[PDB]
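Down below is the structure, laid out as structure tokens.
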Amino acid sequence: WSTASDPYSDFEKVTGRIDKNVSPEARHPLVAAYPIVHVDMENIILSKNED
Amino acid sequence: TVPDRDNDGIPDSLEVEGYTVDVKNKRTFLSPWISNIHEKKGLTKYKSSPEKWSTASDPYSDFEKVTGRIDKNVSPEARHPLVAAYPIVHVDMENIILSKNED
Amino acid sequence: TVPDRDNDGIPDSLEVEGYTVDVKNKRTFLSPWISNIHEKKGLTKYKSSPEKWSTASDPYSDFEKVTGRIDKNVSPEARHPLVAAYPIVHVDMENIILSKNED
Amino acid sequence: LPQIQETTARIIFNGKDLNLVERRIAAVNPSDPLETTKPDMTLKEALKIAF
Amino acid sequence: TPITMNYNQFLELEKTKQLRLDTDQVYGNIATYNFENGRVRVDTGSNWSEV
Amino acid sequence: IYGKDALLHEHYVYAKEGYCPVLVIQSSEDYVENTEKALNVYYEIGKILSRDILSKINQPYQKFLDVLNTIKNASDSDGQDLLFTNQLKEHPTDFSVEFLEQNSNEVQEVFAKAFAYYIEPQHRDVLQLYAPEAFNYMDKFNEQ
Ligand SMILES: [Ca+2]
Ligand SMILES: [Ca+2]
Ligand SMILES: [Ca+2]
Ligand SMILES: [Ca+2]
């Protein structure tokens, strides 16, 4: 039903009845569509709990 | 049985070729574009997708948008099917209140 | 089969052309308007939308409002279908109590 | 409530003991095809049925 | 619990008086028309985030 | 939960190109169906109903007068102005509906009114209030 096993059918991927935020090069059925998420840390804030 | 692939209650050839909602009586009737009659009335010719239930992809059908069976808070210029209807919300800050937690 | 597009249990031509509700013995009968069989009784001629289940868009049908099968706390002048029925709530403040959190 | 506010005419009247009485009466918006399906409302009929 | 600010940020705020406010994302739902009774009803499940 | 607009009258094309165009379809729209037309029909049914050359099998009192007198009874003892409208006022007695001279004035209106009483499903809902008193008359018409 999904040849790339992503949660989108072959027919949805070739038809266009899909979440449009999918990249166009992922609209081919043999191309997987998946997020890659990683978190960066810009800044630290430490507070000394001293009364 | 006339086809409507977009399943939005309005057939496909009308969405392709042009149509208009003109009420001869109190009841509302949707029908194909005729330039002899509807142009003299000032009715706006409408075209939309035969395969999109919502051609602008907003959560409102083409038929609801041309019929008026919609949330009436939608702006009138958004009642055209090729015009999207969506909120734009941003927050402004009028005032700060800081309290020094000193005992 | 008589049409009722608004699906409010009352047909479309009656809502257009005028109608009334009248009891005969102990039973409510939805008549169309006759000026020689009603006006004498003082019955009020009613008109409403053939395509609105609630012509005033309040959460009460046209038929419930003319029949009486409604929340009875609705005011009697709101029992007409072209009259909206809605609450207006605002809060007044009678008194302040401040307590100084001082130990 | 916004469905009622955008489809009706609002009339405020204070002849009953100087108290502001508000009534909303369904009236036709010409640019809305579903809203035009209502029967026409004159002002005198509205004042008769509302007050 | 109310918002907390430590000491150095408090000093920097009372010096610079620069405190800005950003709107990252907005949650909110759609109400859709019902063909049954004409009443536009809120689907609490769907949100504009989808749309 | 259902089909939207099952009329499917879209396939039909309307011509009549030119000034003062008039369109007439089996569906009936524009000048076809309106409240004014219904009001005009009400005037038409009440007096001298049917402008056609010939109508139904019965305009005579030989077979249609005894039935009308028999049917002229009200269990509720009401039907005032509701029946013989514009009859130089409802007769308190009229000696049980058997006199013609200075009375044939409303006989034509009464026979025309009878056709109006049971014409189409709508009128039946109105005539549904009459319940048994009218039904008896309606049953004879149905048997024909
Ligand atoms: Ca369509
Ligand atoms: Ca469409
Ligand atoms: Ca109705
Ligand atoms: Ca209605």
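Following Swiss-Prot, chain A residues are numbered 255-305, in order.
So this one's electron microscopy, 3.3 Å, going by the header.
Quick reminder: no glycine exception, Cβ is built from N, Cα and C everywhere.
Here Swiss-Prot notes a mutagenesis experiment, A:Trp255 to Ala, with the remark: No effect on LF-binding ability and as toxic as the wild-type. For A:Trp255 (mutagenesis position), the Cβ neighbour count at a 10 Å cut-off comes to 8, with all displayed protein chains included.
Looking at Swiss-Prot, you'll find the mutagenesis A:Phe265 to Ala noted as follows: No effect on LF-binding ability and as toxic as the wild-type. Around A:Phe265 (mutagenesis position), taking its Cβ as the centre, 12 other Cβ atoms fall within 10 Å, counting all chains.
Record note (Swiss-Prot), mutagenesis A:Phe265 to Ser: Impaired translocation of LF. The unchanged residue is displayed.
Under the heading of mutagenesis, Swiss-Prot lists A:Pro289 to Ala and annotates it as follows: Reduced toxicity in combination with lethal factor. Decreased membrane insertion and translocation of LF. Every protein chain considered, the tally of other Cβ atoms within 10 Å of the Cβ of A:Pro289 (mutagenesis position) stands at 5.
Take the CB of A:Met295 (variant position) and look out to 10 A: across all protein chains shown you find 5 other CB atoms. In the three-state DSSP assignment, the secondary structure recorded for A:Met295 (variant position) is coil. Among the sequence features in Swiss-Prot, the natural variant A:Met295 to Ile is noted as follows: In strain: PAI.
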Want to know which recorded positions, from A:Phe265, A:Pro289, A:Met295, are within 10 Å of A:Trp255 (mutagenesis position) at Cα; which are they?
A:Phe265
Can you check what DSSP calls A:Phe265 (mutagenesis position), collapsed to helix, strand or coil?
helix
